[PDB]
Each structure stands twice: as C-alpha cells, then as structure tokens.
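Trainee: Questions regarding the structure given below will be posed in turn.
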Amino acid sequence: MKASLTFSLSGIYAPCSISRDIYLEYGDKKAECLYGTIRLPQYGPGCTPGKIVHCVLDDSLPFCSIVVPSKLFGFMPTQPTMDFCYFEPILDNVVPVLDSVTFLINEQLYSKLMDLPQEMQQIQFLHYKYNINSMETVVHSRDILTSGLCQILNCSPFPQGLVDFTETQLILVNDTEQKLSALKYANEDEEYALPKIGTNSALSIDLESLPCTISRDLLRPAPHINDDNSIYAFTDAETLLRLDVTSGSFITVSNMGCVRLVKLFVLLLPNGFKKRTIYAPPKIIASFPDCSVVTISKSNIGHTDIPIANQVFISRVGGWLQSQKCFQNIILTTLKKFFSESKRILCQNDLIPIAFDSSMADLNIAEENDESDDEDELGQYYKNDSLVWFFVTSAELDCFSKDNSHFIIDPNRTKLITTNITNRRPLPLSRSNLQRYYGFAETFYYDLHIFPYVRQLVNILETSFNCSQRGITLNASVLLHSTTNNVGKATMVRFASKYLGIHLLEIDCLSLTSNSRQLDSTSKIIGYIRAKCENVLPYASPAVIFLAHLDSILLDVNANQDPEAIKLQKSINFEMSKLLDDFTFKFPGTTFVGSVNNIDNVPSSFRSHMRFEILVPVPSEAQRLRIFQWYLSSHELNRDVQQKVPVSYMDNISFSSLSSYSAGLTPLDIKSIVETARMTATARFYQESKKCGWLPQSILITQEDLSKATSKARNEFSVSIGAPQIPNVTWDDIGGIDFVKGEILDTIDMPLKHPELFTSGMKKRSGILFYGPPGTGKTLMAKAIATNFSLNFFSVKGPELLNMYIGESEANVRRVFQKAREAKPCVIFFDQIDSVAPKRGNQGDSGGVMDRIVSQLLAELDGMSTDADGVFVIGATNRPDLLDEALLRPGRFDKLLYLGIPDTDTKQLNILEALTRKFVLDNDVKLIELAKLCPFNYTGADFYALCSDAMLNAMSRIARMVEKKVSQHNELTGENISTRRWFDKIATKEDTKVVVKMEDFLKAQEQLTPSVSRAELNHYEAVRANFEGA
Amino acid sequence: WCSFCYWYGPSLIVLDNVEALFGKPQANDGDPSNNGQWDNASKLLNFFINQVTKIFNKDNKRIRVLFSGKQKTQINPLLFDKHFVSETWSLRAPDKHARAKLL
Ligand SMILES: Nc1ncnc2c1ncn2[C@@H]1O[C@H](COP(=O)(O)OP(=O)(O)OP(=O)(O)O)[C@@H](O)[C@H]1O
Ligand SMILES: Nc1ncnc2c1ncn2[C@@H]1O[C@H](COP(=O)(O)OP(=O)(O)OP(=O)(O)O)[C@@H](O)[C@H]1O
Ligand SMILES: [Mg+2]
Ligand SMILES: [Mg+2]
C-alpha cells in the first residue's frame, strides 16, 4: 500500500511513528510494537529491497502518514523531501533474529571497547552509544552507525533482521580505514562552498542525461495539465536556488546553435547522481550532439504562446531500424498517436524519439476510430523494444512574428507531411545512452583495457571516418572470425557501432534468403543484397554494413560437386566482390564488416579484399570477472522478471572464485548459468512462500546454487568431452609423501611464474613423462595434482577421435590442442602414449596408411612446449617398447619420471585405513599393521580391492542377519512374508552401518587375490625404468 | 505463429514431431563441406530460435515451447549448442502396477 511519507531528525535507531488510523487499524495487540516494511519511490524500473521498520502511535500525524528518522536513509533538511512511500504492516508479527552482526568502529572507540575486561561492559556501552535495544532493534547490512566514525558491515543469515545481544554473535572490527571518511550519510555538505552571488546572466553548468525515465507520480509539484516528460527536465534545488525560480515555468536553451524550450523539475535526496549538473531526457541530447554541454537560459517566454503551425514537414531520419518496408504501418500509427494524444511544444530543426514493439506485424488493433481510450492500456501491455528518430522542419507560421524558432502542434488543425530523408548523426553512447532510458534489451558494454580486440576494432572504425575525412577518403573492410563458434562476435558490432555513433545496417542472410538453394537458386541472393542496400545507404552520413554468417553464401570449390553449381558459386563470389567495391564507388565512406565461423571455407578469391581480420578468442579470467559482474548487476538481472518482488545477488559472492574455478573454458553463454541460478533461487523462494517460517521479501542468489548450476552446465551438455576440475579428495598434492611428489610441483610452480615472470621464449619446459608407480596409481596421480595445484582436466581422451576419413584427422589434433589452449592455465592428460602408439613404420600402422596424428604432434605441441607456457603434458606411459622414442627424449618432452612401487614400508597402508574411513570401524585399535603379513612388493591399488572385499563381507553379515530376522519374522507378523514391504515398514535404523570390525581384509588377502601383479614383469619395469627409461 | 503468441499473453507452443520441421538428416552427408552445418532445415531452425530468443529476452513469462521427438540427441546440433533447450524428461516402459491399471 501507499502511505504519506514524512521525516524527522530523530536518531536512526529510534522507532518510526504512524498516524492514529494506521495504529488503531493495524496495531495488533498480540505484539508490543507494530513491525512493518517500507519501500520508497526509487527512480527507474528497479526497487530497493523492502526495509523492515518499527513504529509507534502518534495521533498528531495526518491521516495515513509515517514519520521516519532521516538518518535511516541519510536524508537531510537541506533539500526538499519526498512525500509518499510504499509500506506494509508485518502481519503475523513474525520477524527473524540474526545469527550474527559485524560492526566497524573508529580506532578510539574501538580500542576503548577492546581494552574492556568483560563482554557486558562492551554491550552496555554500545547500547548507550547507539540506543540499540536487544530483540527489538531492526538492522541491515551497510546500515550507518555514524558518518565518519562507524557503520554496520554485514548480517547473518539474512542481510536484515533483529539483534539479540545473547544470541546474535557480535563481531567488532577496525582497521583505521579511510573508508570511514567516506561515510557521509546521504548528505553532509555545506552548500555555501559556492558562496552567494546577487545576480547571474545564465548560470551555465553541465548538462547530462538520466539512466532512466521518471514515473509521472514522482513529479512532486504535479502540474495539473496533461503534458509530456519530453518537455520536462530535472535537477537539484541547488543551482535552482541560484536562479530566482523553482519548478520553473519557462526555460529556453541554446548552445552555439538552435534553441530548445524545456521545463524544469527538482530531483530528490535518494538519488546517487552527480553533485552538480542538470539531468535531461535524451530528447534534449539529440540536439547539442556530443558537445554544446553547458549553457541554458530562463525568461518569461509565455504561458500559451506559439499555439499552432500552419504547415510543417516532418521527416524520417532514416536507418535500417526505420527504413525497411514492413514496419511502416506501426511506426506511422504511433507517430500520429504522438501528436494526437496531447498538445506539445516543438522547436525548429528538432528531433522526436519514437519507439515501438517489433513483431507487431499483421496485428492491427485500433480499427475503430475515436471512442473511449484504449491506446494507453495496450501501451502498458506493450513495452517498446526498437527505437527510431523523426525530424521536424521549421513551421511555416502565418504573418510576421518575433517568435520564429518554436511552435505547438495539437490534434486539431495542421496534418503531418512526410518527406524523404533528413540525414543526422547518431548520438555517441558515452554522451548519453538510449537503450537504458527505454530499458531495451541492452547492448553489452566494455572497458577498453581488459578486452584488446574491441579496442582494435574501435581504433579501425574511429579513424577511418571522422579522423580521416579531414583528408582524402578511405573505405574500410574487416573480416571477423573465431575458432570457437559462439563467441559473440556479432555483438561486437552492435557495441562498437553505438560506441562510435556509427550508423549500422545488419543483414540476416543466414536464412532470410528466399529460395536460397546453394545448388540451384542462381543469382537472387545478389539482387537481395544490392536492391535492399541501394534503397537505404544513400544519405546516411557514416555507414557500416554488417553481414552475418558469410559461410551461408560463400563456399569452397571441390571435385565432389557439379561444375554447373560451381559456376553458380563463381558468379556469386564475383558479383559479391564487385558489389563490395561498388559501395566504395557509389556511397563514399561505406565500411564493411564480415563474419565467418570457419576461416578456411571462404576462398582466397574473397579473402584478398580484406583490409584487416581479427581472431576473437574465448575470454579469459579477467574478462570473465567483468562479464559476471554485468550479468549479476541489478538492473539487467531484474528487468525481464515482471514479478514485483525484486531479485539480487548478495555481496558475499566471490567473483574471483567464479572467474576460474567456476568457469574453466566455458564458451560464454554464462547467461545460461545466471538464468539457471535465478530459476533455482526463485524456486526456494516460492518454496518458503507456502507460509513457511519467514519470507525474506526478496529473491536472493547464493554461491551454492552457482556451484550447482556450473556443475550442471558441465553435464547437461552431456555430449561434451570435458571434465570438471575437482575429481579429487583426500589426495591434495601431498608433496611430502615422497621425493617424486616433491618434484611434480616443479613443472607447475615454475610456469605459475612464482620463481620469475619467465620469458616464454628460452628454456624448454620440464614437462613430465610419468613412469611413476608402474603397476597402479596413474589414473589418480594426474587428477590429484590437476585439481589441487591446477584448474581443469579437459583431456585428450587419446584412444578416441581419430577420424578414418581421407586426410581429415589432422583436423581433430588441431582442434583438441586449440580447445586445450583455449583454457589458459591447465594440463592435458594423455593416457598411455600407446593411445597413439607411434612405432617407426613397422609391424603395425607402419606409418603409411596412417601418419596424420604423430606427424602433427611431433611439431605443433612441441612448439608450444618450447615456448613453455599455459599448457603442460602429464602422460602415463608404461610400454615404451611399443613407441618410437621420437618423443620421450631430451630433444622433445624429457623428464622420463619414475617412482616404482613401495616395497612394504608404507604410510599408504595408513592412508588405506584413512580411506576405508568415511565408513565406521568399531574397534578402538586401528589393527592396520597386520596387513603387512602380505609378502613384500604388493602395495598396489588392490589395497582398495581389499577394502571392497571387507565391505562386502560386512554386507554378507548384515544380509544373513536380515535373513535370520526374516526367518523369525513370525515373531511380529502373521507370516514370514512381505520382506520387500517389511524392511521398509520396520526400518529400525540399522541402515547398512558398516562392520569393518570383522577385519575381513586379511581374510581376503590370505587368498592371494590374484588381481595383484607381482611377477617378473614388475621386475622388468623396475629395471628398464633405470636402464632405458632415463 | 510467433505473432499470435505474443498476442495471447502467457502461452505455450508444441510441435508433435519436430523431426519433420527441424531434424537434421542423420546421414551427416547433405554436403561434404562445412555447409552441411546449414542445410535448409537447420536454417529454418536457426531463424525460429532467433525469433523466440529475441522475444523471450523481453519477457520470459510469454512463450515456452515443447518439442516431441524420437531420441534426445538425434534432433539437431544447433538446438543444444545455443542453449535453447534445457529442462528435460523422458517416458519409460511402464512398470507392472501401472501396466495393470492401463490394461
Ligand atoms: N562476452 C559477451 N558479451 C556480451 N554479450 C555476450 C557475450 N557472449 C555472449 N553474449 C550474448 O550472446 C549472444 C551472442 O550472439 P552473437 O550473434 O554475437 O554470437 P553467437 O550467436 O554466439 O555466434 P555466431 O555469430 O557465430 O552465430 C548475444 O545475445 C550476446 O549479447
Ligand atoms: N599410491 C596409491 N595410494 C593409494 N591408492 C592408490 C595408489 N595407487 C593406486 N591407488 C588406487 O588406485 C587408484 C589409482 O590407480 P589405478 O589402479 O586406478 O590406476 P590404473 O588404472 O592402473 O592406471 P593407468 O591410467 O596408468 O592405467 C586410486 O584411486 C586408488 O584407489
Ligand atoms: Mg553470433
Ligand atoms: Mg588406469
């Protein structure tokens, strides 16, 4: 509900107070004090999370009104205040008590508390200082305690709740941090820092634009006339009180150009805006393009002057989002609506924004003319999603007039007259956004330090026009391509265009292409591009033309296809190349952007007509940290959920723990992650919504749901060859268990640059070729290190993915190493190299009908290995007799690394016990050492086969115990029947609780469980590891 | 279809046999070159996914879609690659008790 909002200078922790009507109607006597919730009229689409409030009766307050302590929000009497709120009483009175709170305090009072000998002295002094009362005090994280001096950091479990001094654990913090000086409430500032002056000519000061529109009910002075925000402008009372007006009735503006007329309004305290500017709708900033930033004027121009235009011409500004044929009906309709709905003020040489809903094709609604209002209700079931400019000429005003620069249009009198083109520069996004104001599906945004190649493309386009045209012309063409196929490369253009104010045309010739049959539809494609562009390219001042998916059109030439079709390809290639230059003849300053998903398929016959190309890689850690910040920022996460309850993350999120551990190689579409989380978080919210113990009144994301989401995203893509980073537990890189473990870390610690920022260009990498423990271990070993000192395990799966097809399979090697390197930091596991089994040309593959894997692997990954960065090998060879030793040598991939199998003296017996753990051994004695009754040289993975046999023996014991219980089940059932029901309906715990007490690991071991290997083959490995494996 | 869908508010679409509209031919051999990744049907599928994705990002309440088919993998590559699909189910040969109720 809405209630009248008012303020007091009372302390932040004092109770609010409510008008007698609210107190009598909603003061439930089951509670000593009425709890409630507040929200304010925040600007824009979002909303603040509803803040709990505590209140008391006051019969003096006007009907349906609230007083709140100004310092709760940080308001001050130095500026005009708000007047109404969203409120609710907390029905059912239940409110959570916080598990803990953290406080941060200046050094003086911090030390004065920390040196106190007892807890209650600290508590009571805090109570005195801040008027905090146990149980009753409402608190939120980031709440102020005193500006300059102390603040409330965080709360648990919820970010808001009640404090109990006996059970809310109190955490007290100081660090002398200068951030205390940044505590300034919402205001604390002496305005006389601009000293008073008796008169001024124009008060020229910076003009800027809002991040959003302003809802009409916010318009505090509320002029009675129905009139348009498009004429309104908004700023503080500061500077306004330096004029001789408030809520100014008449303002006019010019900045070394034409004049605009505007109306002024005051912005209120809750904003986070600049301390000094005027904020305007973009309708202003369509004038003064990218400049003209500072000058205004105010005078009594008139209350109802300029009331007509006898004739005008109004114009399409033109643009691909405008000039295409099928949108015309709705744009013209909403255009006439813009003039029909009210009188409005216009200037000569002036721009009106108009927006519409796409996909309104075929649907015409307002078939009946006039009648009762309907357009506005559709206009609130609509919400706009594409935006275009219309331009109006000067009015042909009758007779002589001193006013010759501005005019009013209204539904009566003169009609709209359309005219062909009026070319105009699109606004640069850094001067003012537009999408944000209209809340459209938003062009992503960059900071130019972290992404290189956006800066590259920017530097191309920014120079080729504006900075060039002072001199001789220069066209440009660029091709964009990427190894990975979802990299967002099209979105790059959507960005850079708006960033540089480049007028964009974009072409969906991927499929919107008529008959388009490559092998038949002869030339229609070329007509489709040419005749389309020709109708819209002329009289666009800059121009970039962007084609999606050139692989739809261009293709290679091969023996496999009809020469007739090949000559069709030839014709299309040639005419495309000619039209590409023809734009450079007919339409000066045109620039061309191509995009291709696989660079090889465009023949060099076209590729020669590049001016540049860019490899766009998959992003890396610093980029991913930026990109998650985007998706989890408030306004983009919210705007599409129409549900009134807002959504947010909470700042305990670890963007760094996402950035790598959670993100690996993942091929963008992090969107999929954030949406998967948003669903799951919403589910638990609607779960508790079933009148459960509390309702935190906001959807709150949590790290656990991000972890679940990312792990799901690695397996829902079930075809994916990859693997997660953490297949390892209890085995976290125990570098002290043996010397060899003490040396695996060398190959990772060094390229982690901890010894130096290595040159990436001298010493060959100490990649490891692991004999290790030859019999068993290797399956674990690489995974164990990979999780605990590295970051992924995407691995070559070495036996698979050799393509049989003629001359193809080099593609799979080049792809696998590309996909490996595409994750910056982590190894590839390689099985036995017998997965490749390179074997020098004889007694096998014989190097003839197959060479394609090894003939690549000898080279390209060794090139990377010699630059010695990012990616590392950890192969697990056992049978070098099967291999050619063209690798496995000091010249390429050295460090033939051996460990052997421990003879009998092992801590690994203790670690065997430690991993039979997680399941109970009832004995007090550990009884492990009797396993050493095994004859020596035995210590293989069969340790855990023996734990399996012991567990199965416990299972057999409990199985025969339940069989005995079944046999006597007549003791509690009329028959020894229904066993499959009985165990479930009795279920007296006893849930397979483990019985390792029977020590049956020896009872297995004494059988000489022959899956162990102990033969001379082990001696063979043990000797040859030294004799040849070194 | 999309035009009607946006009109009727919260709405749902199904396609009883998606294989006919958007099944990639299983032979993987419509052309030997890379453009086998964009035969005519897959071209339709991409157009559809683009339209839907664009309207969906405006307001997720408005349209969902159900695809019924033969084998969850065998529909189409692009359908998974773009993360258009997600939450999923399958029917299984009914158990004896339900089998009795059916009979
Ligand atoms: N790094 C990113 N930054 C911003 N938006 C991104 C990013 N990665 C993906 N997206 C979003 O995903 C979509 C990417 O579409 P786009 O056409 O640019 O590429 P794609 O479809 O993955 O590739 P292709 O052009 O090869 O078909 C857009 O909606 C874009 O906003
Ligand atoms: N040194 C060890 N300490 C403890 N457990 C070990 C050890 N070596 C092997 N194991 C057991 O065996 C697993 C790792 O070795 P495993 O028997 O799986 O290798 P493998 O299959 O012979 O290896 P490869 O990949 O070379 O074929 C571990 O998960 C553990 O159960
Ligand atoms: Mg794309
Ligand atoms: Mg193994």
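Method of determination (from the header): electron microscopy, 4.7 Å.
Placement of Cβ uses the backbone N, Cα and C atoms for every residue, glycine included.
Not my notes, these are from Swiss-Prot:
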BINDING   A:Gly772, A:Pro773, A:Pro774, A:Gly775, A:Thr776, A:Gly777, A:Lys778, A:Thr779  ATP binding site
MUTAGEN   A:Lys489 to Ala  In PEX6pA1; decreased binding to PEX15
MUTAGEN   A:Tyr528 to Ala  Cells are able to grow on a medium with oleate as a sole carbon source
MUTAGEN   A:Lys778 to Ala  In PEX6pA2; increased amount of peroxisome-bound PEX6. Results in accumulation of PEX5 on peroxisomal membranes. In Amut mutant; abolished ATPase activity of the PEX1-PEX6 AAA ATPase complex
MUTAGEN   A:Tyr805 to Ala  Cells are unable to grow on a medium with oleate as a sole carbon source
MUTAGEN   A:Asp831 to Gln  In PEX6pB2; increased amount of peroxisome-bound PEX6. Results in accumulation of PEX5 on peroxisomal membranes
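Are these features on the surface or tucked inside, and what touches them?
Mentor: The number of other Cβ atoms within 10 Å of the Cβ belonging to A:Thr776 (ATP binding site), over all protein chains shown, comes to 18.
Its Cβ taken as reference, A:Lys489 (mutagenesis position) is surrounded by 20 other Cβ atoms within 10 Å in the chains shown.
Proximity of A:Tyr528 (mutagenesis position) to non-local residues of its own chain (separation of 6 or more, Cβ distance below 8 Å) is seen for A:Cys509, A:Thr513, A:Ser514, given in sequence order. DSSP gives A:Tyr528 (mutagenesis position) a helix state.
Cβ neighbour count for A:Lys778 (mutagenesis position): 21 (other Cβ atoms within 10 Å of its Cβ, all protein chains included). DSSP gives A:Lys778 (mutagenesis position) a helix state.
In sequence order, no residues are near A:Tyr805 (mutagenesis position), counting only same-chain partners six or more apart with C-beta under 8 A.
Within the same chain, the residues at least 6 positions away from A:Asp831 (mutagenesis position) whose Cβ sits under 8 Å from its Cβ are A:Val796, A:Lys797, A:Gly798, A:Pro799, A:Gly875, A:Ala876, listed in sequence order.
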Trainee: Considering only the recorded positions A:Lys489, A:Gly772, A:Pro774, A:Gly775, A:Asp831, which possess a Cβ situated under 6 angstroms from at least one atom of ligand 2?
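Mentor: Once distances to ligand 2 are taken from each Cβ, none falls under 6 Å.
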Trainee: Starting from the ATP site formed by A:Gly772, A:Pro773, A:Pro774, A:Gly775, A:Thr776, A:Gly777, A:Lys778, A:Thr779, give every other residue of that chain whose CB sits within 8 Å of the mean position of their CB atoms, in sequence order.
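Mentor: Nearby residues not in the site list: A:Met781, A:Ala876, A:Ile901, A:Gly940, A:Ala941.
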Trainee: Check A:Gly772 (ATP binding site) against DSSP and tell me helix, strand or coil, would you?
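Mentor: Assignment for A:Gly772 (ATP binding site) reads strand.
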Trainee: Of A:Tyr528, A:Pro774, A:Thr779, A:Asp831, listed as recorded positions, which ones have a Cβ less than 6 Å away from ligand 4?
Mentor: A:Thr779
Trainee: Drop a 10 Å sphere on every Cβ of the binding-site residues A:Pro773, A:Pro774, A:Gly777 and tell me which sphere holds the fewest other Cβ atoms.
Mentor: A:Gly777
Trainee: Quick one, of the binding-site residues A:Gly772, A:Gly775, A:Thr779, which Cβ has the fewest other Cβ within 10 Å?
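Mentor: Counting other Cβ atoms within 10 Å of each of the binding-site residues A:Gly772, A:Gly775, A:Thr779 gives the minimum at A:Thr779.
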Trainee: Provide, as an integer number of angstrom, the distance between the C-alpha atoms of A:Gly777 (ATP binding site) and A:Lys489 (mutagenesis position).
Mentor: 44
Trainee: Between A:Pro774 (ATP binding site) and A:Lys489 (mutagenesis position), how many Å separate their Cα atoms?
Mentor: 47
Trainee: Calculate the distance in Å between the alpha carbons (Cα) of A:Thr776 (ATP binding site) and A:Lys489 (mutagenesis position), and round it to a whole number.
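Mentor: Distance between the two Cα atoms comes out at 46 Å.
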